[PDB]
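Asks: After the structure tokens below, expect a handful of questions from me.
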Amino acid sequence: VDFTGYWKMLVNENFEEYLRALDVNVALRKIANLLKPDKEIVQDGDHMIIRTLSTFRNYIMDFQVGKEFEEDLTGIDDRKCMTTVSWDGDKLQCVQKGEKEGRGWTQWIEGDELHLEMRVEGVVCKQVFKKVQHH
Ligand SMILES: CCN(CCn1cccn1)Cc1nc(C2(c3ccc(C)cc3)CCCC2)no1
């Protein structure tokens, strides 16, 4: 499965409640949920870069599949997790070990759609991106 490419947000479902489970204050939840970030992904063997781009903040992930790393979520919920992103078939599975239970996410492709399900303490956000070519 190859996530490389540029992706534009199409839907973002239940993001504010996901952020509330992360204890993001209400004012910042509304700022964040107005945003419609793009994703720019380069998959280079097991080395993956996922850039989440917005006018408010760019959040960059840069990691090796299968290897645990210290993920610095400053500027988001201001926590740090020990994170591992691994192949589960044609799905990319992320586990973020930390203060919060059941924190992680799942990423996969359907057609020209990138699907992202983000989870924490049973709360679930679903996002869908379309593959785009204007860069
Ligand atoms: C909440 C975890 N981040 C990373 C998502 N992700 C999943 C796999 C790789 N990254 C999701 C996300 N952050 C964001 C941004 C963001 C920034 C300030 C807050 C309080 C919330 C969200 C705005 C656009 C980029 C930063 N928008 O969505």
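If you go along the chain as it appears here, the first residue is 1 and each next one adds 1.
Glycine residues also receive a Cβ, built from the backbone N, Cα and C atoms like all the rest.
In case it helps, Swiss-Prot gives these features for our protein:
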- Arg20 to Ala (Swiss-Prot position 22): No effect on retinol binding. Abolishes interaction with STA6 and the ability to enhance STA6-mediated vitamin A uptake (MUTAGEN)
- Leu28 to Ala (Swiss-Prot position 30): Decreases cellular retinol uptake and impairs retinol storage (MUTAGEN)
- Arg29 to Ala (Swiss-Prot position 31): No effect on retinol binding. Abolishes interaction with STA6 and the ability to enhance STA6-mediated vitamin A uptake (MUTAGEN)
- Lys30 to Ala (Swiss-Prot position 32): No effect on retinol binding. Abolishes interaction with STA6 and the ability to enhance STA6-mediated vitamin A uptake (MUTAGEN)
- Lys39, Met61, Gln107: all-trans-retinol binding site (BINDING)
- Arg57 to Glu (Swiss-Prot position 59): Decreases cellular retinol uptake and impairs retinol storage (MUTAGEN)
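On this model, are these features tucked inside or out on the surface, and what's nearby?
Replies: Taking the Cβ of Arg20 (mutagenesis position) as centre and 10 Å as the limit, one finds 15 other Cβ atoms among all the protein chains shown. Look at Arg20 (mutagenesis position): DSSP puts it in a helix.
Non-local contacts of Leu28 (mutagenesis position) by the CB criterion (under 8 A, 6+ apart in sequence, same chain) comprise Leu19.
According to DSSP, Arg29 (mutagenesis position) is assigned to a helical segment. Around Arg29 (mutagenesis position), the same-chain residues six or more apart in sequence whose CB sits under 8 Å from its CB are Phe15, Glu16, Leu19, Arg20, listed in sequence order.
In the three-state DSSP assignment, the secondary structure recorded for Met61 (all-trans-retinol binding site) is strand. In the shown protein chains, 15 other C-beta atoms lie within 10 A of the C-beta of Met61 (all-trans-retinol binding site).
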Asks: With H, G and I counted as helix, E and B as strand and the rest as coil, say where DSSP puts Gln107 (all-trans-retinol binding site).
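Replies: Its secondary structure by DSSP: strand.
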